[PDB]
Amino acid sequence: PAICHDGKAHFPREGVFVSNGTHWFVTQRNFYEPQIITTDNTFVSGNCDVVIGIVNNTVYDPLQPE
Amino acid sequence: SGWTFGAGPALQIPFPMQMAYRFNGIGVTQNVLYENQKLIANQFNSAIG
Ligand SMILES: *[C@@H]1O[C@H](CO)[C@@H](O)[C@H](O)[C@H]1NC(C)=O
C-alpha cells in the first residue's frame, strides 16, 4: 500500500506499486507500464507507523544529482 | 476482484486497496482510508449487524 523512505509514507499519485521480485516500480492499473519511483510519481502524507502493510524501499530525487 | 470481472477477465486485488480505489473515486484521497482503516471496518460491521 505505501513505501517508507525516511520516516515518511509515500502513496502513489495515480497508479499502484508493483515488484518483479527484487525491485519496486509504479504502474497504471489497466496496462502494464512500470516506471521509477521518484518524488513526482508519489506524494507524502504520514508518519510510517499507522499504515498496515508498509514496506521499506528508496525513492529517487531528480534534483539532488543536479 | 473488484469491478474487473464485469468487463474482462477477473483480476484479484486485496480488499483494502480496492476500498482505497473506491474512496478515490468519490473525491477523497486514499491516505484517508489507510490511516482510518480499523475504525472504518467497525463502522461497517455495526452497519450490517
Ligand atoms: C525499515 O527501516 C527502518 C529504518 O531503516 C527499520 O527500523 C525497520 O526495522 C525496517 N523494517 C523492515 C521490515 O525491515
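Following Swiss-Prot, chain A shows residues 1079-1144, kept in their order.
Every residue, even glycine, has its Cβ placed from backbone N, Cα and C.
Where Swiss-Prot documents A:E1092 to K as a natural variant, the accompanying text is: In strain: Theta/P.3. Quoted from Swiss-Prot, the note on natural variant A:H1101 to Y is: In strain: Theta/P.3. Natural variation at this site is recorded by Swiss-Prot as A:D1118 to H, annotated: In strain: Alpha/B.1.1.7.
Here the features listed in Swiss-Prot are placed on the structure.
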residue	record	contacts (Cβ under 8 Å, 6+ apart)
A:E1092	variant position	A:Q1106
A:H1101	variant position	none
A:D1118	variant position	A:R1091, A:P1140
